[PDB]
4 protein chains.
Amino acid sequence: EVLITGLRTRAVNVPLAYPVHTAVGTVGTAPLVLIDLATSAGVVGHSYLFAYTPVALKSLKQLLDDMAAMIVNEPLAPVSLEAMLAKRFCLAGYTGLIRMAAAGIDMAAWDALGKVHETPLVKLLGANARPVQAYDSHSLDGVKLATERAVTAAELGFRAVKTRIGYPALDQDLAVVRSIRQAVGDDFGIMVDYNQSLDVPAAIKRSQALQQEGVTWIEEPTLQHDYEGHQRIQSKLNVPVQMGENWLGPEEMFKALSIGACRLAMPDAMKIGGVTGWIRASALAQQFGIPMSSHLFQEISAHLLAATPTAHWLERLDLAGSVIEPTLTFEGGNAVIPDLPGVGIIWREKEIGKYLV
Amino acid sequence: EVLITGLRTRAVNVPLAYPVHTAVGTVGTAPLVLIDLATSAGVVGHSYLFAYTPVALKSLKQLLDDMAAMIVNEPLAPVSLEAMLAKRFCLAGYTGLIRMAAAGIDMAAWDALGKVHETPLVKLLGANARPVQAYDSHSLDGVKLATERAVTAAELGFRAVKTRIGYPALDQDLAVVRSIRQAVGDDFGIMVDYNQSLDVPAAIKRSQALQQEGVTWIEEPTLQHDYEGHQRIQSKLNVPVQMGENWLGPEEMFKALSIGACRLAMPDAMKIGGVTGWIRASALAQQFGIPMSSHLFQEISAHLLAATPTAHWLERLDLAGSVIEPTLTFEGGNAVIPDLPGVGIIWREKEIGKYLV
Amino acid sequence: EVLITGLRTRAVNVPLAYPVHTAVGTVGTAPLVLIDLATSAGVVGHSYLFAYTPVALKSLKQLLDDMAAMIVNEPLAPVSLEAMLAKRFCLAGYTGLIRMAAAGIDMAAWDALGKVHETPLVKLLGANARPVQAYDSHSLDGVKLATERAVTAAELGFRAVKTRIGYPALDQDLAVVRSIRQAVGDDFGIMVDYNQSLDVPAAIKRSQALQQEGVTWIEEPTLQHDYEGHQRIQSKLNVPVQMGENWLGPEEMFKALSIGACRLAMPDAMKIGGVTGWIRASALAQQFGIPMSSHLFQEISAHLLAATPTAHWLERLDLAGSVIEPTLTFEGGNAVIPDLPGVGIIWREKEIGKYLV
Amino acid sequence: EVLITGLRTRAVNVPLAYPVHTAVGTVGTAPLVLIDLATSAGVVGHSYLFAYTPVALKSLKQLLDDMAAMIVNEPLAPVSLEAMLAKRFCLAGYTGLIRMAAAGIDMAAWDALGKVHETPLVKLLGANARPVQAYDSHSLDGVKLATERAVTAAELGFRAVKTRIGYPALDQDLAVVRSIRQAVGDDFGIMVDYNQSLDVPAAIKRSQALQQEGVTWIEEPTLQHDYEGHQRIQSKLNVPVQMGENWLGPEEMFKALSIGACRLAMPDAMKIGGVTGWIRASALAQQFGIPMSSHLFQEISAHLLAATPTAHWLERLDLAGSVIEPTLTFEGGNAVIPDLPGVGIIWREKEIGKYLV
Ligand SMILES: O=C(O)[C@@H](O)c1ccccc1
Ligand SMILES: O=C(O)[C@@H](O)c1ccccc1
Ligand SMILES: O=C(O)[C@@H](O)c1ccccc1
Ligand SMILES: O=C(O)[C@@H](O)c1ccccc1
Ligand SMILES: O=C(O)[C@H](O)c1ccccc1
Ligand SMILES: O=C(O)[C@H](O)c1ccccc1
Ligand SMILES: O=C(O)[C@H](O)c1ccccc1
Ligand SMILES: O=C(O)[C@H](O)c1ccccc1
Ligand SMILES: [Mg+2]
Ligand SMILES: [Mg+2]
Ligand SMILES: [Mg+2]
Ligand SMILES: [Mg+2]
């Protein structure tokens, strides 16, 4: 009955509202691939993929264009499509870029499904829309800018910020945390992200000093793939260890949870396998007793978390704002699902034209 | 937008096409509760619950009638409804009869959801309909009747039968298995169910003799709740141990899988928590590497298994055939989802009137 | 020789001396089922069941009335009766409402046994009566009422109170604990109950702050069924974790103890399987090294704990006081078994008439 | 001193000497990317990457072309280069296509290193060249062709063949194994590959029947990423379980070995991280006590295995034969390293021109 009839992809480099500071330098643009999934019913599903670095952007788009042939003419049934792709790529390696690509199709396919039934994605998954608490995600900004950005966030109504740390000296990490605290008061959440930059012993030492400061969570303290090493750092902390943005598929999350690597999880809608992967990851999180937050893709995450038993926080990081209408709104620090079928992503065609690669 | 506006329940005692023989005696009827879930959209969701024994039938219906007040006027959103009930019953004990009842509402609620969107349940879950291999489930029938019933099943096209064993002597269990084999040939599957009737040492002994015969699986050899004891029996077998019909909620299945109690799982749609519980159990089965079959509720299971990554077998045991139209058909030993919105359950009002309790 | 000859049940809604405050609102009545077990010897055993919510009350009574047929004419031998019921319900699910019902019959059957031999239950179990320290159990009462109620308890001679916590902010939980402490002095015990309301990370954080305050125990911090999650919270505390009120049968307690979920146990006489289940649970507690307290059913618990090797505290929460004579007395904060055959439960027929449902 | 000065890549689709039969159909060509790594010393390193499917070929080449900018002007020091890339891709995901690409550069970089020092790679790694036993790798060929191909292999001097199995029926897998055996005699090795096509229970059953036949190893019986599931199948076999062709980096091999997933390993030079990854994987294999064989890349594997303490077999599967000179020779079933600097890969420029994509 409803068939997929085409796939069109466009690679852009969009400006970021909040340039992200890093050890290297400032990055003011995001490399995205926009996807349009056409169907025999006259509706188009939409989604986007984040490439992380301009180095992979063209390659990601080419991969997607080359896979269009496997999905054109298949029924618009995301669970069954996902099983087919996992089988086609079983030798090449259903992970990395290939898995991300497939996740792109899944999210667009679900968006079209919601449109066929004229219903918001959240409702198609069987849950009600509810606002989700969100925190504003900042970067490796230095004491002054980090403080400045936190003050603005509280001004906009957020009740928590995420800062990135990992300066050369521990003393610099703490300066930043303290300056934020002083300007925002003691209620306020302050999440901190190490972005995989420390070895285990250094992680235990810096984390215990931070725990004494009062942070909400300690995220990705060491190499993302070393589960066992995250479990060792967690074993010496009261504050929770957060991770999950880099799990490629729920079978990687299962491995890390099976070992006790962390006390909080934050899957990335794209890497986790789209809507289909997320539903799976949510069942796991529920059973292991782990609060689950999101990483990027704020548009679809708002819907995904509402249907997530252990939902915890939504990460506000607006990558695609320049090319999409602002249908997701934040009120009182909570993300509010818009009442539009699918995920509610609507392109600003005019602008996309400017950033085309 | 779509609200639940009423709940009506009717308790019946229906005749069984295949009287089930047991150690005690023959049972020719099934105690069911039919549920009708009305909604503000003009559609009615339907489902049924199996009470196992007439002893619990009135109590089950009374429980459901008494909970109608908590769900009337709530939005028709099964995932969110399920979370609310788990919270209302957190002190009483969200398990047993209460959990079964809630599972009744979930299945009816999902059936209504499929009707609101005029789509079969399988498609609403995001998968395509596909036929599912099914095996015909018989009872503790003795050599002659068990053989007879197997021959008929193969005549009707099935390619596997389940017999119940656990006679006073092992030698009787084997007589039955061998007589079936001789009449159906070596290709044919022969599943055997102990229904929790042996202690661990007796299970290891009888199972190893059966493994030598050639059975497809060994199901519930000891008390259902002794996970660790199932893991011990499994540790000495090549043939797989099957179980799962008695898990109340995916959190019980999680416990048994975490320990390696079995190599096959067969959740019961009602005890597992309905459609919402099943989706959860399917994610777990996928990650632990376990083929997953169904227990009873053949109507909705056909749809559920099509959306189940590790689907394995559908259990044909027609409890409600006397009061429902035969929309599910078996062709070539495979169950075929009917193309009707929801689950495809349509009452035979006329007959229900006869079996009313 | 002594046979069971009848079962009569009456469902009531009794007033509580101490209205229990909850997040939802105040509850001033308890839904109970009273049971009378008649015997061929001319004696009647008595017991009661607590239904938790009015939603389950009629269903519980109907279940009991429907099972009377299986026990009428059986010998008055509680251990053998319990084995028979566990076998009749092996498919339906010997847990939840069914298990509670069976536990009702067990307690009444033991009460009749004590009456046949004209001896208090404690003595029939082979132990001497001894007073048991008891603590007064209060609710989610707020700083003012919680303090008030604690002061009264100390006035009545108790040397410990249980308060329920789990306010929206940790700071509210602590305010309450501190206000109580200030009014009762530092000797005094202060137990706190979370009633399953926190996720694991939140439990570790709030518990460590409370441990610093000085509480006696931290009870049910997270979902009752997540044993592994209780073990994680316990692993980061010095103060003990308490739980057990929700174990359905000693086979659930065995599972939680096998994993180290807690350092204290407090089985509920009804859910644990009656007198027969308790004796079993007491043997387990002894071997795992766990002090064992009671949950509700103060009348029979006084007798049960005297025969319990690791007995610890008796929970004073008078559910049935309105319809039973006050034969159990508290003197000097210790419950005192009355010297009457059986459990010493004697109905106030007059009043029961008022609360009948 | 020696700098990398350029990277040129060419995507080809080469004919295979031995068309590979699969469940789907016959594939007569291999999608490869050839890499030329230029250096300031006047030497060019060469290597190739296998893309598995034409779907990923253009994307792989584009990725490599886009990363050339990060390596141009860096010193020709493969260990240090590899650390730099692992750090650049730490957010995107250093695995999948990105990891394969980086592995392409590593192998070419090592080939150039051997050329700068005018020495064969094996000698630069500190070991002597020695012949390595090799087995001829065939496909899902059916009884007749599989037998035919085995007979030819023995004619050419090989003393072992690998066949792929996984037919719809176990009986078909065995027919093939037996027919081969009959034509090659009992000495001969017969390896069998399931290519991830069975679930765990089906793997245990089919493997035990094969073990009875007499195979050398059972390779990839279930999903490659389910380590724990491979460990379960291995636990019921005497014959060893082989796997490793799909490990992306030694950190995935470490995970599988840490759990006992298999008794033999066979890393793939490209997926394992090139020469730098292999040296690492060889140290692990040595310590866990596992014989280590190769998967594809026969040219460089011959050198790699000579420096590998637990070396076991070399897999003969000639993907690039159409575009490279035949410097690697097989004599007496043993691969013989050629005496040429680097890996000994020399392009047939003329032909490459024909297969260019
Ligand atoms: O958690 C986060 O937001 C960061 O780790 C992050 C990683 C990659 C891109 C942007 C942001
Ligand atoms: O697996 C099965 O079918 C049996 O265990 C079974 C149990 C309860 C009712 C009917 C059938
Ligand atoms: O431990 C306790 O007393 C509470 O958890 C409690 C639970 C249920 C009913 C009353 C009281
Ligand atoms: O081990 C082997 O050779 C096979 O698994 C194989 C896999 C992928 C490509 C070619 C061959
Ligand atoms: O530093 C990072 O977070 C990363 O490189 C990044 C983040 C957001 C946009 C572009 C690039
Ligand atoms: O023996 C059984 O399977 C069980 O008691 C039963 C099965 C089917 C219908 C009624 C009762
Ligand atoms: O909140 C509770 O403790 C529970 O709902 C309750 C307790 C005591 C009587 C009635 C109900
Ligand atoms: O079936 C396979 O082995 C795989 O798809 C393949 C192998 C060799 C060349 C091309 C493709
Ligand atoms: Mg992060
Ligand atoms: Mg069964
Ligand atoms: Mg309590
Ligand atoms: Mg292979």
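Here chain A follows Swiss-Prot, giving residues 3-359 in order.
Header lists the method as X-ray crystallography, 1.9 Å.
Just so you know, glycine gets a Cβ as well, placed from its N, Cα and C.
Under the heading active site, proton acceptor, Swiss-Prot lists A:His297. Here Swiss-Prot flags A:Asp195, A:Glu221, A:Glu247 as Mg(2+) binding site. Per Swiss-Prot, the feature substrate binding site maps to A:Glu317. In Swiss-Prot, a mutagenesis experiment is listed as A:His297 to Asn, annotated with the note Loss of activity. According to Swiss-Prot, the mutagenesis experiment A:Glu317 to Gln carries the following note: Reduces activity 10000-fold.
What Swiss-Prot annotates, mapped onto the structure for a quick look.
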| residue | record | CB count, 10 Å |
| --- | --- | --- |
| A:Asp195 | Mg(2+) binding site | 23 |
| A:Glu221 | Mg(2+) binding site | 26 |
| A:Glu247 | Mg(2+) binding site | 24 |
| A:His297 | mutagenesis position | 24 |
| A:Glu317 | mutagenesis position | 21 |
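What surrounds the Mg(2+) site, by Cβ distance within 8 Å of the Cβ centroid and not counting A:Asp195, A:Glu221, A:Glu247, is the set A:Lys164, A:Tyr196, A:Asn197, A:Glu222, A:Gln244, A:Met245, A:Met268, A:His297 from the same chain. Cα-Cα distance from A:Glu317 (mutagenesis position) to A:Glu247 (Mg(2+) binding site): 11 Å (rounded to the nearest whole number). Proximity to A:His297 (mutagenesis position), defined by a C-alpha to C-alpha distance within 10 angstroms, is shown by the following binding-site residues from A:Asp195, A:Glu221, A:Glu247: A:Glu247. The DSSP secondary structure for A:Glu317 (mutagenesis position) is strand.
The DSSP secondary structure for A:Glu247 (Mg(2+) binding site) is coil. For the recorded site, A:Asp195 (Mg(2+) binding site), the DSSP three-state label reads strand.
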